[PDB]
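> Below is a structure I'd like to ask you about.
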Amino acid sequence: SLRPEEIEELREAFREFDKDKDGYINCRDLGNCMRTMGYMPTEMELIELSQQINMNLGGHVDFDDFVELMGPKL
Ligand SMILES: [Ca+2]
């Protein structure tokens, strides 16, 4: 039932990808994070998804959504 240990790592990543350090990000470097250690989405997966988030969501992702989307492992 690991979570806080795995999440703690995401916190560092979120900031690492956060260049504006404004406490927010988008489907820009987000996809680059999934391939870093996530699940490495396919070709259209990293696109269809990134966009889906860009459109559906609104065009922004918070450390919460990033963590939630990242999930534990699967
Ligand atoms: Ca930010």
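Residues 221-294, in that order, are what chain A shows, numbered as in Swiss-Prot.
This deposition comes from solution NMR.
Cβ coordinates come from backbone N, Cα and C, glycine included.
Checked Swiss-Prot, it gives:
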type	residues	note
BINDING	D238, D240, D242, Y244, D249	Ca(2+) 1 binding site
BINDING	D238, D240, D242, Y244	Mg(2+) binding site
DOMAIN	225-260	domain 'EF-hand 1'
MUTAGEN	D238 to A	Loss of magnesium-binding. Loss of binding to ITPRs; when associated with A-240; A-315; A-317; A-352 and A-354
MUTAGEN	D240 to A	Loss of magnesium-binding. Loss of binding to ITPRs; when associated with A-238; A-315; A-317; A-352 and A-354
MUTAGEN	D242 to A	Loss of magnesium-binding
MUTAGEN	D249 to A	No effect on magnesium-binding
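Neighbours and distances for these, please.
The Cβ of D238 (mutagenesis position) has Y244, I245 as same-chain neighbours under 8 Å, each 6 or more residues away in sequence. Reduced to three states, the DSSP call for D238 (mutagenesis position) is coil.
In the three-state DSSP classification, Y244 (Ca(2+) 1 binding site) falls within coil. Taking all protein chains in view, 12 other C-beta atoms sit within 10 angstroms of the C-beta of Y244 (Ca(2+) 1 binding site).
Listed in sequence order, the same-chain residues six or more apart from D242 (mutagenesis position) with CB atoms under 8 A from its CB number zero; the list is none.
In this view, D249 (mutagenesis position) is surrounded by 16 other Cβ atoms within 10 Å of its Cβ, with every protein chain counted.
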> Taking only the Cα atoms, work out how far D240 (mutagenesis position) lies from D249 (mutagenesis position), in Å, as a whole number.
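About 12 Å separates the two Cα atoms.
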